[PDB]
Amino acid sequence: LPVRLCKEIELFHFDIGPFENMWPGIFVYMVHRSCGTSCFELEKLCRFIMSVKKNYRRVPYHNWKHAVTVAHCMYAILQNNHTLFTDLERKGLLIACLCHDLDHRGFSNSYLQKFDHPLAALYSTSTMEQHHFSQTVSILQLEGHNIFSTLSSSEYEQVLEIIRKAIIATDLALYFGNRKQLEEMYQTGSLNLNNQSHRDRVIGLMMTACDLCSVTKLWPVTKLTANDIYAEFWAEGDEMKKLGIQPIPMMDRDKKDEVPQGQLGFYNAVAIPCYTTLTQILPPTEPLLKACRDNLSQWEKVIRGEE
Ligand SMILES: CCCNc1nc(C2CC2)nc(Cl)c1C
Ligand SMILES: [Mg+2]
Ligand SMILES: [Zn+2]
């Protein structure tokens, strides 16, 4: 990792994209700058990182690159909101982010529930999210992978609960209600970060903010990531067609023209409210909202023909 990266990595808009070979090392650095060099035993941490990477499939979007990008956004939020979180939450959230899409197979919760896949019989709601957490626990259970071994049985349970709620929160179906609740608590002046239920909701919104952070990068980066997002959705659509089912337009590769309009709908219904609410609760996260608005403007320009 070069000396030029050390200061860039602190910024919310930082793109890990051009530094693939350095991704494991970038994650270690973020952990060290967040909870110290003695936060985890370096040998166990590397073993855990490398096993997490191998357990992310070669799919167009929910892959290793997405995991590190999400972890980096969490790091930027934590760095700009220091004193707010405990050592356990700092540790827990960075791990949750790296593991939030573990073993994703390129299929949505919609597909798995519609085609009655065994994962949907096991987990009726937040299907893949319940699987991602189960995979995180399995990796921790492996020999020489328990990074939380030094913690007491009480601290271990706490951090696994932090991780569990954080991973489940990445289910976008749960985001709508979470954000409406947080906006209510904030507007009425009842929001209290000392209150555990309020704290869990804030962490949940932080998770959504990180998960969707490709919409907060510089326009060239945001656009290339959207291409990977649609390549994965189109592959699911192709599978649906083979099963005699017409996919939704977003998952249909023959309905490409609808993408800029779909992005506009996504930013207005999901991304803008997410970062607007996050900015209200955590004022230093304002650059994420500003970057999201800039990308919304770029999508409007694509629709108007100025692509
Ligand atoms: C499963 C990925 C969830 N994330 C996103 N989903 C969409 C859908 C196409 C409208 N757009 C964006 Cl930009 C993101 C980040
Ligand atoms: Mg996910
Ligand atoms: Zn994700």
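Heads up, chain A uses Swiss-Prot numbers, so what you see runs 730-1036.
Heads up, the Cβ atoms here are built off N, Cα and C, so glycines get one too.
The annotation active site, proton donor is assigned in Swiss-Prot to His791 on the grounds of similarity to another entry. Cβ neighbour count for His791 (active site, proton donor) (all protein chains, 10 Å cutoff from its Cβ): 24.
In the three-state DSSP scheme, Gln992 (3',5'-cyclic GMP binding site) is classed as helix. In this view, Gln992 (3',5'-cyclic GMP binding site) is surrounded by 25 other Cβ atoms within 10 Å of its Cβ, with every protein chain counted. Among the features that Swiss-Prot reports, 3',5'-cyclic GMP binding site is placed at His791, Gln992.
All chains included, 22 other C-beta atoms sit within 10 angstroms of the C-beta of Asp940 (divalent metal cation 1 binding site). The feature divalent metal cation 1 binding site is assigned by Swiss-Prot to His795, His829, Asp830, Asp940.
What Swiss-Prot lists as divalent metal cation 2 binding site is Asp830, and the listing cites experimental evidence. In the three-state DSSP scheme, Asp830 (mutagenesis position) falls into the coil class.
Quoted from Swiss-Prot for the published mutagenesis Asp830 to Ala: Loss of activity and of zinc binding. Long-range neighbours of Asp830 (mutagenesis position) (same chain, six or more residues apart, CB within less than 8 Å of its CB): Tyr785, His791, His795, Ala796, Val799, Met857, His861, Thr899.
A mutagenesis experiment is reported in Swiss-Prot for this position, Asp830 to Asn, and the note states: Reduces activity 1000-fold.
Compute the center of the Cβ atoms of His795, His829, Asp830, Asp940, which mark the site for divalent metal cation 1; besides them, the chain residues with Cβ within 8 Å of that center are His791, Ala796, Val799, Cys826, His833, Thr899, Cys939. Each of the binding-site residues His795, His829 was scored by the number of other CB atoms within 10 A of its CB, and the lowest score belongs to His795.
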